[PDB]
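Note sheet for the following structure.
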Amino acid sequence: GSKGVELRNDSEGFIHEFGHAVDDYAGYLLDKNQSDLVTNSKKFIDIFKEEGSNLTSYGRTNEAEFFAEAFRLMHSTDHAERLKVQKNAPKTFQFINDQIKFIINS
């Protein structure tokens, strides 16, 4: 999504969005109904209800954002940023890590 220079929004935005695009392909292929993304499948909105008030305010917007920033944080070059997620959410991290996958390309 990517503005401006790296006042960090560019980079951390682009990968947030990227997580959301992973949720997109995952929802097209997996799940079943209208509900557009793989978010809020598996174990009905559990992970988001608890942990989706802790990672940040974006972790508490739509669940599709909670997942997207969870993706960001999961891979953070600042590895401590990742441990903020596991520490504060010892199941959301594991969720994106369950969905460790291989969408695209490159």
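Residue numbering: from 1, along the chain as shown.
So how was this one determined? The header says solution NMR.
For all residues, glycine too, the Cβ spot is worked out from N, Cα and C.
Features as listed in Swiss-Prot:
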{"type": "MUTAGEN", "residues": "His16 to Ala (Swiss-Prot position 719)", "note": "Loss of activity and zinc binding"}
{"type": "BINDING", "residues": "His16, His20, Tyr58, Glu65", "note": "Zn(2+) binding site"}
{"type": "MUTAGEN", "residues": "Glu17 to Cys or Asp (Swiss-Prot position 720)", "note": "Loss of activity. No effect on zinc binding"}
{"type": "ACT_SITE", "residues": "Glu17", "note": "active site, proton acceptor"}
{"type": "MUTAGEN", "residues": "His20 to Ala (Swiss-Prot position 723)", "note": "Loss of activity and zinc binding"}
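Overlay of Swiss-Prot feature records on the structure.
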{"residue": "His16", "record": "mutagenesis position", "DSSP class": "helix"}
{"residue": "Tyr58", "record": "Zn(2+) binding site", "DSSP class": "helix"}
{"residue": "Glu65", "record": "Zn(2+) binding site", "DSSP class": "helix"}
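Listed recorded positions: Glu17, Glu65; maximum Cβ neighbour count within 10 Å falls on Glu65.
Separating the Cα atoms of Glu65 (Zn(2+) binding site) and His20 (mutagenesis position) is a whole-number distance of 7 Å. Within 10 Å of the Cβ of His20 (mutagenesis position) there are 20 other Cβ atoms, across all protein chains. Here the candidates are the mutagenesis positions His16, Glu17, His20. The one whose C-alpha lies nearest to that of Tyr58 (Zn(2+) binding site) is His16. Neighbour density for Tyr58 (Zn(2+) binding site): within 10 A of its CB lie 15 other CB atoms from the protein chains shown. Residue density at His16 (mutagenesis position): 20 other Cβ atoms are found within 10 A of its Cβ, drawing on all protein chains shown.
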